[PDB]
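A.B. asks: If you scroll down you'll find the structure; I have some questions about it.
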There are 2 protein chains.
Amino acid sequence: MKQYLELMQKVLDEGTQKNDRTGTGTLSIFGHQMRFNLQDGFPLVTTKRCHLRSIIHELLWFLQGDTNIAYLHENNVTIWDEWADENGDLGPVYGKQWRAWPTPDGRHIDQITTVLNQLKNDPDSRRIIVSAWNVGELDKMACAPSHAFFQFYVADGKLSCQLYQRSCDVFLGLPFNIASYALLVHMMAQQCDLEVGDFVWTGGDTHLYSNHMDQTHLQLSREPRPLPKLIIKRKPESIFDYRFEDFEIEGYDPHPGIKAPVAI
Amino acid sequence: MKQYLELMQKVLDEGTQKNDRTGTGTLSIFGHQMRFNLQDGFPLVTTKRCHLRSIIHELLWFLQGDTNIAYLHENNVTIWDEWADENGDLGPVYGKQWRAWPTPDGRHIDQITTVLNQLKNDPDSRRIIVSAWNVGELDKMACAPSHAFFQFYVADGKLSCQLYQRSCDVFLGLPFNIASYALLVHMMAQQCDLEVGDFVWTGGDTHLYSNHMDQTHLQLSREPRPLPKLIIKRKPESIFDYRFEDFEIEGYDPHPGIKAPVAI
Ligand SMILES: *SCCNC(=O)[C@H]1CCCN1S(=O)(=O)c1ccc(C)cc1
Ligand SMILES: *SCCNC(=O)[C@H]1CCCN1S(=O)(=O)c1ccc(C)cc1
């Protein structure tokens, strides 16, 4: 997409050479923001085909609050396979913190139920937030949350959401992360009876891996296509009742997918 | 400063007229990002006289982990006085979370000491983060954090910092928050033998209260002056040992102070 393709070119032109924990290099910048008006269309990258299948399964898995990858296994989603332990456990990563953030005194906080009630009873709140950044549980996680904190906002009947992404693999993770959050906004807008507003994406350490450079150069030579349109075929009773088949993307016409080596 | 007046002009030109928790009335935009290269000068607003006295006191108080206004009220700092209980307590707000985030297993994490060690030993880490967003303890706090989460980053010997400010009073709070974090960045860079890089400010619900409108347009009729300069006079043994008198501002020649009323 245009903002996506400008950010890629910005990392190339001004990123500085950095080394990651894996000994692979990166070109990196710090501080970047893009805004997607979801009424202009579903923000799925069109300069390389992006499969939504796993994105959709992951989001539902998150909202259900389980962190073991058996559900992903049941639908053959393998994006989390390498962090899981022998029992398929990730520790208390995203979904555990979204639905059951553990308190000092033994209880759990359901941040999705909270934001849904704030959106419905107090939509002008300035603290309609969900944080995955549970400092006291970072050491138990298979990985520290990348897409770390998000906030919702309502204006003129429209629901917007901003994500702070402390660490961003521009080529491989970003298209995935942008779709995931746009998806959730549509879902929440429907459950709160709102229209969709903007998806504001803000990055911390925003980088392109050194072995993503040919694929980036190839992707910058293509021209973006008009954005697709998301169709939710059925309005379920609550935000926790979506099923994979509820979502359809229409008008998606991407250039060919581009394969990139994944860095562990 | 230029970035600061551009943000005021943006809220006035794009903002949505809404109300506050008290119902006061705001003009707000959702999502914004701006940058201050700290080698250009210490980002203290000059379109109205701002006093660094209180900001320094508040930051040393935060850094001690303190949440009682006693130290602030001794040094005639009254900015927290309306939130404090009859004992002067604010609850586990900012400084408590910075220095002793309570984990579910009964540990306490010192986030500042953690980012200090990560700056010295793993400056390329993509998780050098301090979060005040302790979901579990928000409702024990006199108010939920405004300047909720910040991240450090190092490139070419310079220390940068990005803050995610989930609610921003642009006219009254913002000048104080930008100067607070820029002072923090100078202190950390001093402790890690780094030079200062950029302060990146990102906002969530970013608003002007409607009783600050004439003050805001008064400010907007003035030209930004040249940025003052910060001189630190000593290199204390740790980031926790700075004193008020180690800090000097040079070249500060602001337009006149502009008073305005605060929100409850
Ligand atoms: S575990 C270290 C950082 N990686 C991640 O969190 C990965 C694990 C699977 C999902 N995320 S992702 O960054 O959103 C992602 C998604 C898809 C691909 C191909 C790579 C990364
Ligand atoms: S407790 C409700 C929100 N108010 C604050 O968090 C205040 C208390 C003092 C620090 N903050 S502030 O938003 O940074 C601020 C600073 C200075 C003035 C004059 C007003 C508000």
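Backbone N, Cα and C define each Cβ position, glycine as well.
Copying in the features that Swiss-Prot gives for the protein in this structure:
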- B:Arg21, B:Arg126, B:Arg127, B:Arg166, B:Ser167, B:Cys168, B:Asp169, B:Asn177, B:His207, B:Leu208, B:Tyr209: dUMP binding site (BINDING)
- B:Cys50 to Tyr: Shows 0.2% of wild-type catalytic activity, but substrate affinity is not affected (MUTAGEN)
- B:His51, B:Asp169, B:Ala263: (6R)-5,10-methylene-5,6,7,8-tetrahydrofolate binding site (BINDING)
- B:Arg126 to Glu: Shows 2000-fold decrease in catalytic activity and 600-fold decrease in affinity for dUMP (MUTAGEN)
- B:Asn177 to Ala: Shows 200-fold decrease in catalytic activity, 20-fold decrease in affinity for dUMP, and 10-fold decrease in affinity for mTHF (MUTAGEN)
A.B. asks: If we check Cα distances from B:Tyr209 (dUMP binding site), which of the recorded positions B:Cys50, B:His51, B:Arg126, B:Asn177, B:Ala263 wins as closest?
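C.D. replies: If we rank B:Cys50, B:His51, B:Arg126, B:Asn177, B:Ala263 by Cα distance to B:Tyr209 (dUMP binding site), first place goes to B:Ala263.
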A.B. asks: Take the C-alpha atoms of B:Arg21 (dUMP binding site) and B:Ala263 ((6R)-5,10-methylene-5,6,7,8-tetrahydrofolate binding site) and report the distance between them in angstrom, rounded.
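C.D. replies: Between the Cα atoms of B:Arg21 (dUMP binding site) and B:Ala263 ((6R)-5,10-methylene-5,6,7,8-tetrahydrofolate binding site), the distance comes to 9 Å.
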A.B. asks: Listed (6R)-5,10-methylene-5,6,7,8-tetrahydrofolate-binding residues B:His51, B:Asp169, B:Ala263 - what's their greatest C-alpha to C-alpha distance in Å?
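C.D. replies: Farthest-apart Cα atoms in B:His51, B:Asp169, B:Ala263 are separated by 20 Å.
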A.B. asks: Here are the recorded positions: B:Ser167, B:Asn177. Which has the lowest count of other Cβ atoms within 10 Å?
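C.D. replies: Taking B:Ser167, B:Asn177 as the recorded positions, the minimal 10 Å Cβ count falls on B:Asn177.
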A.B. asks: Among the binding-site residues (B:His51, B:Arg127, B:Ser167), which are close to chain A, meaning C-beta separation under 8 angstroms?
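C.D. replies: From B:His51, B:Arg127, B:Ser167, the ones near chain A are B:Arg127, B:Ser167.
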A.B. asks: In terms of Cα spacing, which of the recorded positions B:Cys50, B:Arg127, B:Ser167, B:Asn177, B:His207 are within 10 angstroms of B:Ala263 ((6R)-5,10-methylene-5,6,7,8-tetrahydrofolate binding site)?
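C.D. replies: Of everything listed, nothing lies within 10 Å of B:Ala263 ((6R)-5,10-methylene-5,6,7,8-tetrahydrofolate binding site) (Cα to Cα).
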A.B. asks: Please find which two of B:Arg21, B:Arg126, B:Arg127, B:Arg166, B:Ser167, B:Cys168, B:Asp169, B:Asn177, B:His207, B:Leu208, B:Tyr209 have the most distant C-alpha atoms, given that the record lists them as binding dUMP, and give only that distance in angstrom, rounded to a whole number.
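C.D. replies: Max Cα-Cα spread across the dUMP binders: 36 Å.
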A.B. asks: Cα-Cα separation of B:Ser167 (dUMP binding site) and B:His51 ((6R)-5,10-methylene-5,6,7,8-tetrahydrofolate binding site), in Å?
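C.D. replies: A Cα-Cα distance of 22 Å.
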